[PDB]
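Q: One structure follows; several queries about it will come next.
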Amino acid sequence: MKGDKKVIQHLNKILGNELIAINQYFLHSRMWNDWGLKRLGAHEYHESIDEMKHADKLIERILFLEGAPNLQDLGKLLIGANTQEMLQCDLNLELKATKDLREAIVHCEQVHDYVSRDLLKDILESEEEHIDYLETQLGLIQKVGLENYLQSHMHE
Amino acid sequence: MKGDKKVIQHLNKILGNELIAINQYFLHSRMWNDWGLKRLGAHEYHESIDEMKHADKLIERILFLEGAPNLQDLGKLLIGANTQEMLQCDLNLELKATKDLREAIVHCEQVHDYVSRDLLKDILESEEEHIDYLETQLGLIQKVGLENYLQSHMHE
Amino acid sequence: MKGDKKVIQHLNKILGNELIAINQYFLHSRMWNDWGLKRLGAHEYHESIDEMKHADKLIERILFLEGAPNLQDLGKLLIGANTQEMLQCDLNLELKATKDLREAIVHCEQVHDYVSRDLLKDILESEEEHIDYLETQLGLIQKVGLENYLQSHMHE
Amino acid sequence: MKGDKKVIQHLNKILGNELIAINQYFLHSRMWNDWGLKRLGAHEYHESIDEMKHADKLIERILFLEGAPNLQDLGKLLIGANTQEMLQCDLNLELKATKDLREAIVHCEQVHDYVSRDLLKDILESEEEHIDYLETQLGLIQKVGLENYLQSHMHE
Amino acid sequence: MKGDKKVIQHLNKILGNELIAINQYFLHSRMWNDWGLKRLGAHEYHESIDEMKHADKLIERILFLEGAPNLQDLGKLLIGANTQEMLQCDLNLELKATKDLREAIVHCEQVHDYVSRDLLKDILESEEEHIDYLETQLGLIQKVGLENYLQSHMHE
Amino acid sequence: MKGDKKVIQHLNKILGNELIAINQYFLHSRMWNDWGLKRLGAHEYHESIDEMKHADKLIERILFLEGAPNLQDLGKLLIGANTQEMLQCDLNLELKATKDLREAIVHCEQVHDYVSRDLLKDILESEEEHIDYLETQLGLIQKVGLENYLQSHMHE
Amino acid sequence: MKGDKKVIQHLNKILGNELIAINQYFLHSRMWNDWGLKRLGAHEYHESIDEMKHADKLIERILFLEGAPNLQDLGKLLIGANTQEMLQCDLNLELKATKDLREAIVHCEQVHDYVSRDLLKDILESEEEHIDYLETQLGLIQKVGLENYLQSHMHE
Ligand code: HEM
Ligand code: HEM
Ligand code: HEM
Ligand code: HEM
Ligand SMILES: [Fe+2]
Ligand SMILES: [Fe+2]
Ligand SMILES: [Fe+2]
Ligand SMILES: [Fe+2]
Ligand SMILES: [Fe+2]
Ligand SMILES: [Fe+2]
Ligand SMILES: [Fe+2]
Ligand SMILES: [Fe+2]
Ligand SMILES: [Fe+2]
Ligand SMILES: [Fe+2]
Ligand SMILES: [Fe+2]
Ligand SMILES: [Fe+2]
Ligand SMILES: [Fe+2]
Ligand SMILES: [Fe+2]
Ligand SMILES: [Fe+2]
Ligand SMILES: [Fe+2]
Ligand SMILES: [Fe+2]
Ligand SMILES: [Fe+2]
Ligand SMILES: [Fe+2]
Ligand SMILES: [Fe+2]
Ligand SMILES: [Fe+2]
Ligand SMILES: [Fe+2]
Ligand SMILES: [Fe+2]
Ligand SMILES: [Fe+2]
Ligand SMILES: [Fe+2]
Ligand SMILES: [Fe+2]
Ligand SMILES: [Fe+2]
Ligand SMILES: [Fe+2]
Ligand SMILES: [Fe+2]
Ligand SMILES: [Fe+2]
Ligand SMILES: [Fe+2]
Ligand SMILES: [Fe+2]
Ligand SMILES: [Fe+2]
Ligand SMILES: [Fe+2]
Ligand SMILES: [Fe+2]
Ligand SMILES: [Fe+2]
Ligand SMILES: [Fe+2]
Ligand SMILES: [Fe+2]
Ligand SMILES: [Fe+2]
Ligand SMILES: [Fe+2]
Ligand SMILES: [Fe+2]
Ligand SMILES: [Fe+2]
Ligand SMILES: [K+]
Ligand SMILES: [K+]
């Protein structure tokens, strides 16, 4: 079905953010597992999988709308050197992603692509849950202390 | 069955205390959940449900006794800003509530409303369990340290 | 995540309508039970639970957006003295509440809080089902007669 | 297999009556449901489904006989404004349908299309059960009174 | 264990009331069954059984306290002539019986017979439930009309 | 609940498109079954049932909003003579129908009928899935050849 | 455990090839699904998943060896425009990848990193299986014809 060219460009931009998130979260997950922080690693792995699922739905929609999904252009991964930085790197990524999602939704609405809008709203709800998770972890580090917070995420 | 007018006023006063506790504990539960302290949040939620059940029983008794349950007047909620304050606010409210229950029970005994006395003694048993839980939590914060106490209440 | 201050005001206004509904429908449910109209009583109880779940979702959203849920201010309960009045009182409250939901949705759209919009739309769908239930009951009272209508709602 | 042109014309005429009944009865069903008369609504829905099944068998037989099923021409729906009128509209429609079925059966017999006759006879049996149902409800309204009759058909 | 003579007197007085209610409710039950009002007859039968269980517990207590249970003196049965009168007769009996229960509890409390007091409170709780049932049925007759009320209690 | 008159006109217009599609796809389904192309006939039957479900939800929404569902007006069925034409006729109907859905949604949004908007968006999502199916089949005909495509849809 | 720097370089080079293959195959899978060639789509999906698992193991080994996995430098995706081109692009990628694997294995053997050699040998077995699959499909296209080959891969 012939889609709006600007919508497709937006969909491809959201896809680009997912592809960053996939790799960033996967690496952070394996870094935490490597350190023995297996509960943090397991949770970060599931964040990664969520983004893989987002990317898949974006790819399917771009192809239905007769555009070309861009999986070639991989933007800058934000890799931290410790748990506190890793969480904040993820949270910086998510905040930038939600800004792009909101702008894409505005454009879908303007050209009446309501099905793409709905897809993007679904992704956005998930990213806001991710933001909640990240803010909540950083807040817990402050309330319980870094050492306790890491202790609590050693064993699954 | 026409009840004693002052007994009914006592029952409405107990009901008013229940309505404060429902809202205060429900908000505290959701604050704890929002902070990622989900074991505290789940326990406070069950305390809130406990108060909803007390209110229900009082409402039904007031109606049986041909009174008018007052769900309109909501007294002051005591909303803490951190875990220590939230526990102490709940404890302050429980202590005021039990004082009112004791006076209601004196009046029921005086006019021979033994069934209302029984209902109020059941509520009071529950309130003293609530007090024991709150006092114990505050005690545990001093024995294990606030950061340890909060750590132990992160995960269900 | 930092929410829009006027969206948060809108959410607290919707929450305030929910808190009226919880108390109004709970009291009506227990009044119908007390009269032995158990089928009305049970249906109204489940309406009350619906509103408790709406309030919980609003409370959680407000807190995520870093606002303060307002559970302190309780508006006017509309309590009737018979089945016809109680149904019309509920219907009056739902119509007022849907007006506030629509204005809140307008604001969420204006500032691109699409997740809050979605949540309010979900609540709005529920309220329109509540309206449909209430209008239908008032219509059945006209079609079958009041005494028949009440007879059919005596027994669960 | 090449059918008789006038038989196929008869079959298309019966189908056209089925198409009126599907729509008329589906609308009456949803109106009854809308008014909270859910037992009437459910039973009319099932009458609707029966007519859909009649239409299906007629379409398959027309195509086997190398005819062209006519789903384009929709005759006049008879929509009532209250229960008594809706039942009478349905009955009026059934009685016209059975007149057409009988004439179709005569023609099938005359040209030895015995399998078509058998299908039409099966449909006619169902229409006569529909007629019995409708006549019987109208009699019950008279015997038990309209308000009682509607009361008995509120709840499934 | 030697009981207080006046407590035992009180218990025999309560037992006397139980014996009236057993026969009164049993007869009313069989009258309603005989008339084909089986739902009323079944519920009245269960009230009779309740009173039989009360009598059993009073007999057992009197014998433990080394008194002599009095099953010989049967007070006046109030037998109604129609459903309304029968419910009112039952309600008159219950209200008179709760008056004697309260005076017995006062005396139990006065001589520290706290176990007998607890037994009488449990009975009194059952009697207020019986009162609620009877009051509610009389109220339902007013709200739905006598003929509707009886119709709804023909079939179990 | 009194709805917006132009919204109801839009819903009745969507309903009109559903009624065309019901009959068109049902006839196409039975044509495919009659030719022994049973996998195409079964899938087309399921499209037809999807449309009946859309029609049902529209009818229910129109009645709730106190409008009059129009099941009387049946637009022009596009009936093809072979598989390729039938698929294109269906595709042409869907593309016309999504146009009317988009315009109906614009109007719902403008008058704040957010529940009607959500219902139409759900229908639109389904229609775009239908378009995807149709376009894909026409594409497979080109990629595998007509004879291979038909062969693959003989047997369920 | 400190690993050989040049081994880690080899592992990151292998990882770079996995990352290309993941994206290329995932996009080829979804292109096939979009065209209705769903057997090809599912199989290419599972190839993509295989590469994700190769990547994971490489990432884990690199971290264990105190290296930094490189997920940032995504090489050129080879995207075909039709089934034959897509298969050949995949085969070209696999053949380049196996040459890098053989060179990495030589180096692991030279420095006695026999655990790394074993992991690479397991990956190599899988790539050779991937090569066999792809060569076989290209051969079948020649033996059965392109249209037959695609036909056979439409339905799962
Ligand atoms: C460095 C890049 C990637 C890595 C390491 C990776 C890793 C993984 C792993 C380990 C799994 C679980 C496989 C299993 O054991 O079942 C998985 C699943 C999956 N991947 Fe990836 N992945 C990557 C990139 C991608 C991309 C770019 C996409 C899509 C565009 C994607 C789509 C999926 C999907 C759909 C699943 C299955 C999710 C489900 O459970 O439903 N992946 N990935
Ligand atoms: C007059 C005030 C209230 C009364 C009498 C009341 C009563 C009740 C009762 C009887 C239950 C079922 C408890 C059980 O047996 O499990 C319940 C459940 C619940 N209440 Fe309340 N409630 C009140 C206010 C509230 C408020 C203000 C909120 C939230 C802001 C709330 C949230 C809930 C929730 C979430 C549930 C569980 C619902 C479920 O089953 O999923 N309630 N309430
Ligand atoms: C106003 C037009 C129509 C409406 C609203 C309607 C509605 C429905 C609904 C709601 C169902 C149940 C679907 C499910 O939940 O599985 C159904 C089933 C069905 N419909 Fe219709 N329908 C319409 C027209 C037609 C026509 C014109 C035909 C045939 C000529 C037809 C044939 C069927 C058949 C065969 C079934 C399956 C029934 C069974 O075996 O249970 N429908 N319809
Ligand atoms: C001193 C007077 C009476 C006492 C203490 C007494 C006690 C009891 C008790 C303890 C039961 C068992 C109830 C249960 O736990 O389910 C019972 C059952 C019953 N009683 Fe009595 N009762 C008395 C008089 C009567 C009378 C006067 C009638 C009838 C005219 C009656 C009719 C019945 C019946 C029909 C049952 C059910 C027995 C069954 O299971 O078939 N009772 N009674
Ligand atoms: Fe995402
Ligand atoms: Fe396509
Ligand atoms: Fe834009
Ligand atoms: Fe969605
Ligand atoms: Fe995310
Ligand atoms: Fe955690
Ligand atoms: Fe360990
Ligand atoms: Fe309480
Ligand atoms: Fe009462
Ligand atoms: Fe007092
Ligand atoms: Fe008790
Ligand atoms: Fe309490
Ligand atoms: Fe604890
Ligand atoms: Fe609500
Ligand atoms: Fe937060
Ligand atoms: Fe506003
Ligand atoms: Fe939602
Ligand atoms: Fe509501
Ligand atoms: Fe009853
Ligand atoms: Fe028919
Ligand atoms: Fe044929
Ligand atoms: Fe004829
Ligand atoms: Fe037959
Ligand atoms: Fe019929
Ligand atoms: Fe009902
Ligand atoms: Fe008794
Ligand atoms: Fe003894
Ligand atoms: Fe005494
Ligand atoms: Fe007891
Ligand atoms: Fe009693
Ligand atoms: Fe549709
Ligand atoms: Fe309505
Ligand atoms: Fe318009
Ligand atoms: Fe929805
Ligand atoms: Fe469609
Ligand atoms: Fe065959
Ligand atoms: Fe690989
Ligand atoms: Fe290590
Ligand atoms: Fe080397
Ligand atoms: Fe190995
Ligand atoms: Fe490979
Ligand atoms: Fe197919
Ligand atoms: K009646
Ligand atoms: K072939």
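Sequential numbering from 1, following the chain as shown.
According to its header, this structure was worked out by X-ray crystallography, 2.0 Å.
In case you wondered, yes, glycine gets a Cβ from its N, Cα and C as well.
Got these off Swiss-Prot a minute ago, pasting:
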- C:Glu18, C:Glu51, C:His54, C:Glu127: Fe(2+) Fe1 binding site (BINDING)
- C:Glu51, C:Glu94, C:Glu127, C:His130: Fe(2+) Fe2 binding site (BINDING)
- C:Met52: heme b binding site (BINDING)
- C:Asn148, C:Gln151: K(+) binding site (BINDING)
- C:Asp34 to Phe: About 30% active in Fe(2+) oxidation and storage, diiron-binding site does not coordinate fully, decreased overall flexibility of the BFR, partially occludes B-pores, see Fe ion inside the B-pore (MUTAGEN)
- C:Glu85 to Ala: Assembles into normal BFR with wild-type ability to oxidize Fe(2+) and store Fe(3+), 5.5-fold decrease in rate of iron release from BRF, greatly reduced affinity for Bfd (MUTAGEN)
- C:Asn148 to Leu: About 70% active in Fe(2+) oxidation and storage, diiron-binding site does not coordinate fully, decreased overall flexibility of the BFR, loss of 1 ligand to K(+), reveals more Fe cations bound inside the BFR cavity (MUTAGEN)
- C:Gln151 to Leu: About 70% active in Fe(2+) oxidation and storage, diiron-binding site does not coordinate fully, loss of bound K(+) (MUTAGEN)
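Map the listed features onto the structure and describe their local environment.
A: DSSP classifies C:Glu51 (Fe(2+) Fe1 binding site) as helix under the three-state reduction. Spatially close to C:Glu51 (Fe(2+) Fe1 binding site) yet at least six residues away along the chain are C:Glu18, C:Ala21, C:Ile22, C:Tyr25, judged by Cβ distances under 8 angstroms.
If you draw a 10 Å sphere around the CB of C:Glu94 (Fe(2+) Fe2 binding site), it holds 24 other CB atoms from the protein chains shown.
The Cβ of C:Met52 (heme b binding site) has C:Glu18, C:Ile22 as same-chain neighbours under 8 Å, each 6 or more residues away in sequence.
The Cβ of C:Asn148 (mutagenesis position) has 22 other Cβ atoms within 10 Å, all protein chains considered.
Within the same chain, no residue at least 6 positions away in sequence has its Cβ under 8 Å from that of C:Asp34 (mutagenesis position). DSSP gives C:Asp34 (mutagenesis position) a helix state.
Around C:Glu85 (mutagenesis position), there are no C-beta neighbours below 8 angstroms that are at least 6 residues distant in the chain.
DSSP assigns C:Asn148 (mutagenesis position) to a helix.
The Cβ of C:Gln151 (mutagenesis position) has no same-chain neighbour under 8 Å that is 6 or more residues away in sequence.
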Q: At the Cα level, what's the spacing in Å between C:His130 (Fe(2+) Fe2 binding site) and C:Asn148 (mutagenesis position), rounded?
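A: C:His130 (Fe(2+) Fe2 binding site) and C:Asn148 (mutagenesis position) have their Cα atoms 22 Å apart.
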Q: Near C:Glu94 (Fe(2+) Fe2 binding site), which of the recorded positions C:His54, C:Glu127, C:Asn148 can be found within 10 Å, Cα to Cα?
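A: The recorded positions close to C:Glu94 (Fe(2+) Fe2 binding site) (Cα within 10 Å), listed in sequence order, are C:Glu127.
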Q: Which ones, of the recorded positions C:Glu18, C:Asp34, C:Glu51, C:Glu127, C:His130, C:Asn148, are Cβ-proximal to chain B (under 8 Å)?
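A: Of C:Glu18, C:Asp34, C:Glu51, C:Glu127, C:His130, C:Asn148, the entries that lie near chain B are C:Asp34.
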Q: When you average the Cβ positions of C:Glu51, C:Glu94, C:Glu127, C:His130 for the Fe(2+) Fe2 site, which other residues in that chain have a Cβ within 8 Å of that mean position?
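A: Other same-chain residues near the Fe(2+) Fe2 site: C:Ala21, C:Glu47, C:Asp50, C:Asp90, C:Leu93, C:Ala97, C:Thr98, C:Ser126, C:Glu129, C:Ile131.
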Q: Check each of C:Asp34, C:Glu51, C:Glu85, C:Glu127, C:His130, C:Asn148 (the recorded positions) against chain D and write down, in sequence order, those whose C-beta lies under 8 A from a C-beta there; write 'none' if there are none.
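A: Near chain D: C:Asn148.
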Q: C:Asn148 (mutagenesis position) to C:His54 (Fe(2+) Fe1 binding site): how many Å between their Cα atoms?
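A: Distance (Cα to Cα, whole Å): 33 Å.
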Q: Go through the recorded positions C:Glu18, C:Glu51, C:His54, C:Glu85, C:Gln151 one by one and keep only those whose Cβ is less than 8 Å from a Cβ of chain E; report them in sequence order, or 'none'.
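A: Listed in sequence order, the recorded positions near chain E are C:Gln151.
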Q: Let me know how many other Cβ atoms fall within 10 Å of the Cβ of C:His54 (Fe(2+) Fe1 binding site).
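A: Neighbour count, Cβ to Cβ under the 10 Å cut-off: 24.
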Q: Quick check: with C:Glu18, C:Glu51, C:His54, C:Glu127 left out, which same-chain residues have Cβ atoms within 8 Å of the centroid of the Fe(2+) Fe1 site Cβ atoms?
A: C:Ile14, C:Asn17, C:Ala21, C:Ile22, C:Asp50, C:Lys53, C:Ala55, C:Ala97, C:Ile123, C:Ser126
